[PDB]
Structure formats: C-alpha cells, structure tokens
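Colleague: Below are the structure tokens for one structure; questions will follow.
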Number of protein chains: 2
Amino acid sequence: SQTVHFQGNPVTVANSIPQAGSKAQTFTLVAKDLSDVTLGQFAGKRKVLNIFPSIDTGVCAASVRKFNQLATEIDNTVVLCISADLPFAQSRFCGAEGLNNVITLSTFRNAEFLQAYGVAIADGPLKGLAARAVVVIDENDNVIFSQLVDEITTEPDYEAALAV
Amino acid sequence: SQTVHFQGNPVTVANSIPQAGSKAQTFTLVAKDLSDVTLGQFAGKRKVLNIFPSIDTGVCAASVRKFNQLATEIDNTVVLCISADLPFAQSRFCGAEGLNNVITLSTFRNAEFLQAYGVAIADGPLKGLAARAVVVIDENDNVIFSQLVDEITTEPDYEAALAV
C-alpha cells in the first residue's frame, strides 16, 4: 500500500501511515526491562515516535542524535525510538545519550503495531523490520504530523522533530 | 504446553519439544546476511539446534563456547545457534565466532518455528523469546536428542553437545 526504497531496490510497506488530525491508535511495545508499555501510559504528553529499521547499526550519526535532541526540547515531550531490535540490542543505541525523555521500545512481540501504524516492511531482505518513519502525537493523542522516509537509510527532516 | 523456570519462577512453553525418535519438522530461519535458510539445506549432516532466549545479553559464558566446540567434535556436524535476536545482534555472539560450522539463525520473521519446535515462551516478560533448549537431528533428519532446560538462565547438559 506504500512503497519506499533500499539499496537501489523498491520496498513494500503495508497499509498507510497515520495522517494529521487523526486519533492515534493505541499500541503495546516492550521496554528495556521487558515490561509492556502502551500509549496511554504517556497520556497528557506529546509523543514523538521515532521509527527505525534498526537502531543497532554500530554507527552514531550526528544527524540521528540531533533529531532526538530537537524532539525532546519541545515542552512536555517523550521520544519513543521504536524498532524490531530486541530490548537487549537497543541499549547500544547512541543517538540519544543523556536525553532522559527518550525511551527505546521493541516490536519483537507486537507486530500488530507495525501494521496499524503502516511501517511494516512486507518484502525484500528487510521483511519483518520497521520502515524509517516519524509520527508526532499531541497531548490529546491526536496525530499532528507523520512522515514515511522514502529512502530507508536516510533520516527524516528535522522539522518533524519540532511539530508543535 | 510444558513448564520450565526463569530465575526460579514457573514459565509456560508452547506445545512440546521434539522428542527423541520423532521426525524433525522442516523450518525456515534467517541467516546473518538476511537470507532465508531451511533445514533441508543441511541435508546429510548432524544438526545441533542450540536454542537461546537471547545470544546478545552482553555476558559471554565460557560454557557456551565449550559446548559448541564439543558439538563440532562429532562427525559431520553443523551447530545452529537459534534465537529471536535480529541477524544484526547475533553477530556479537561469542559462543560462535572462532569455530567453524557454528552458525547463528534468527526467528525474527519466522516465529512459527518456536511454536513448531515447542520452545516458544508463552508468558511472563520473556514472552515471545525462545526457551533455552537443545535438539539434535541426525543425517536421516530424525531427532535423536532434545532437552528443554529446566532453568532458562542455566546452560544445557554437555551430553547434549555429544548426542550421537
């Protein structure tokens, strides 16, 4: 239903990513301590969903850290860096060092999240992983911004991190 | 269903692990390069399925490597270290590297394998991961040995590495 690219080859992404003005769908993901975490646990806060195919590349790009840093600077915000890496691997993420309101969440046992949010790679070598995307949700669980990055290895625009 | 333990607490594992004497069911797993791999590709060899909840916990047990080393001592052997960890994190496995015929395979997009081989943890925080277990499959693809470890944090019987 959506198509991005990787290694010079197109990639299929199931359904469609949330649209501004829409009520955010609930979801459950796993934290670094293996506990479950839902959207409602962040009620009354601004949520920035930073979705990656993987946050365990072993590379600390300045662009990635900058985005997270910008996102957390907006009032009453929480940044959720989401991927299919297991919580174990997510600890190696170096794109949010020292940012207290940045949380890593795994999708390893909640594949429905990827379907509902329209970021599930449906084919190619990266099948089973999440596409690169950003979804911003406000204090009233309303989506005010979303972006599915055309090129998987590319980062989203910094503007996304600052959506309201 | 079956019951084992995680840090002393009861844990339910789906279905039943293959028993000695049963026929090994085919399966599709993902290798390090993200390519699909099936049991048939190891036809003619002795396959030792070394299944872990995770092989990317930051702690390297000396026991792990020795077990794998011993397994490779038996004629025509290939050791498959399987877990839910993504191919990206399985690369950091210490129990493999340095030893020939010891490869890591991921179930990240083939969760049904855990169900079919009866090693899918059904409850608690380790839900979605594989139980600690060993299944030895011979040249005729018959299961000649298996163990679903009582305490998931402990290591299997070394006799497992040598089963026929």
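Swiss-Prot numbering applies to chain A: residues 2-165, in that order.
The backbone N, Cα and C atoms fix where each Cβ goes, and this holds for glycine too.
Sharing the record's features from Swiss-Prot:
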| type | residues | note |
| --- | --- | --- |
| ACT_SITE | A:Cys61 | active site, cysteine sulfenic acid (-SOH) intermediate |
| MUTAGEN | A:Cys61 to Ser | Abolishes catalytic activity |
| MUTAGEN | A:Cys82 to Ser | Reduces catalytic activity by 28% |
| MUTAGEN | A:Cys95 to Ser | Reduces catalytic activity by 80% |
Colleague: Give the sequence-ordered list of residues that share a chain with A:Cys82 (mutagenesis position), lie 6 or more positions from it, and have CB atoms under 8 Å from its CB.
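Modeller: Once residues fewer than 6 apart are set aside, A:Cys82 (mutagenesis position) is near A:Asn51, A:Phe53, A:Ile56, A:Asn69, A:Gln91, A:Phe94, A:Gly96, A:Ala97, A:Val103, A:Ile104, A:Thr105, A:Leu106.
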Colleague: Name the residues of the same chain, 6+ apart in sequence, whose Cβ is under 8 Å from the Cβ of A:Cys95 (mutagenesis position)?
Modeller: A:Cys61, A:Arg66
Colleague: May I ask you to report the DSSP-based helix, strand or coil state of A:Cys82 (mutagenesis position)?
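Modeller: DSSP assigns A:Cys82 (mutagenesis position) to strand.
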Colleague: Can you check what DSSP calls A:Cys95 (mutagenesis position), collapsed to helix, strand or coil?
Modeller: coil
Colleague: Check the DSSP secondary structure of A:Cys61 (mutagenesis position), expressed as helix, strand or coil.
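Modeller: Going by the DSSP assignment, A:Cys61 (mutagenesis position) belongs to neither helix nor strand, so it counts as coil.
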